[PDB]
Amino acid sequence: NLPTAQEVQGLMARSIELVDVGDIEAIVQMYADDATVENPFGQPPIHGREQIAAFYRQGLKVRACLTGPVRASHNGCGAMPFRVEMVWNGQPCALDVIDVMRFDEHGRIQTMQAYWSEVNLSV
Amino acid sequence: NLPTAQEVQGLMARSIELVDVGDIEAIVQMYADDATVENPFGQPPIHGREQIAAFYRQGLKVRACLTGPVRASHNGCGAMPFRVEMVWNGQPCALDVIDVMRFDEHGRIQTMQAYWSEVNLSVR
Ligand SMILES: C[C@]12CCc3c(ccc4cc(O)ccc34)[C@@H]1CCC2=O
Ligand SMILES: C[C@]12CCc3c(ccc4cc(O)ccc34)[C@@H]1CCC2=O
């Protein structure tokens, strides 16, 4: 069914865990089959598990950790802050992001928007 | 004009400053005259500076701090995480919230959605 707020906090937290270990198969299975991802928010969205797989394939040594609790609503949505560590121009950099997700009635991510820009990038 | 990413970070951070001191007039001014706020996200929205003034008068001893940096996009939007401290019938508590805001070409908040629920509430 439409995930409760507690359920949303556990799913959002698990998607960051899966990113962190680079488990592309498990990541893409968290998404609805026709989910849309906008990352960064403002850019054209990508649609469908195929494209979202390709995204993570290309994007993912990269680490990612929640930097605070997940915030969850009563209508299936929530938002979380996290930090991605990865290489930029040959040095270790960090990028601060917040992801906003809405879930469908099967508990899968229907949409994700990832808020970040170069102002959030640090060497 | 449409606020740049760095501008967004400044405006969103100023909004938490003005909540934290409780300056109702000043908070309300940061919003468009016909702004919509959904707080909490999922409830019916409140429209217009006047209903948003009433929200803050009713809601604001209350403190609020950013608990990490503002994430800003290039299309006048940003999100930020912060914590609100308050007292709910004698019980000190804290609530973690993330606000997502979309600014208009005058640098005022056109929409705000506040993400949280009771799962985000904590005693003391
Ligand atoms: C793609 C990326 C690594 C992973 C990642 C980025 C940005 C936003 C994300 C949001 C997510 O929910 C998960 C992963 C990322 C980085 C931007 C530059 C890059 O190295
Ligand atoms: C309204 C409130 C104090 C301020 C506040 C709440 C929730 C979300 C907020 C979002 C903001 O952008 C600014 C203030 C609040 C609390 C709910 C219980 C309480 O009294």
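Swiss-Prot numbering applies to chain A: residues 2-61, 65-127, in that order.
Each residue, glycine too, has its Cβ placed from N, Cα and C.
In Swiss-Prot this protein carries:
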- A:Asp103: substrate binding site (BINDING)
- A:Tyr32 to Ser: Reduces activity 4-fold (MUTAGEN)
- A:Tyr57 to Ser: Reduces activity 100-fold (MUTAGEN)
- A:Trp92 to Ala: Slightly reduces activity. Reduces protein stability (MUTAGEN)
- A:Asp103 to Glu: Slightly reduces activity. Reduces activity 10000-fold; when associated with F-16 (MUTAGEN)
- A:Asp103 to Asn: Reduces activity 4-fold. Reduces activity 10000-fold; when associated with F-16 (MUTAGEN)
- A:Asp103 to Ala or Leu: Reduces activity 100-fold. Reduces activity 10000-fold; when associated with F-16 (MUTAGEN)
- A:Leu125 to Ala: Slightly reduces activity and reduces protein stability; when associated with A-127 (MUTAGEN)
- A:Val127 to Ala: Slightly reduces activity and reduces protein stability; when associated with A-125 (MUTAGEN)
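Take the Cα of A:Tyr57 (mutagenesis position) and measure to each of the mutagenesis positions A:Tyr32, A:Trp92, A:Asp103, A:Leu125, A:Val127: the nearest one is A:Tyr32.
Cα of A:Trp92 (mutagenesis position) to Cα of A:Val127 (mutagenesis position): a distance of 8 Å.
By the rule that a residue counts when its Cβ sits under 6 Å from some atom of ligand 1, the mutagenesis positions A:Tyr32, A:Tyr57, A:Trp92, A:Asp103, A:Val127 yield A:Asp103. Sequence-distant neighbours of A:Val127 (mutagenesis position): residues of the same chain at least 6 apart with a C-beta under 8 Å from its C-beta are A:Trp92, A:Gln95, A:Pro96, A:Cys97.
Cα atoms of A:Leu61 and A:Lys65 lie 7 Å apart, with 3 unmodelled residues in the deposited structure between them. Listed mutagenesis positions: A:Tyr32, A:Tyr57, A:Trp92. The one with the lowest count of other Cβ atoms within 10 Å of its Cβ is A:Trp92. Cα-Cα distance from A:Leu125 (mutagenesis position) to A:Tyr32 (mutagenesis position): 26 Å (rounded to the nearest whole number). The Cβ neighbour count for A:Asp103 (mutagenesis position), using a 10 Å radius and every protein chain shown, is 26. Geometry remark: A:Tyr32 (mutagenesis position) versus A:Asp103 (mutagenesis position), CA distance 14 Å. According to its DSSP assignment, A:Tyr57 (mutagenesis position) is helical. Its Cβ placed at the centre, A:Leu125 (mutagenesis position) has 14 other Cβ atoms within 10 Å. Classification of A:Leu125 (mutagenesis position) by DSSP places it within a strand.
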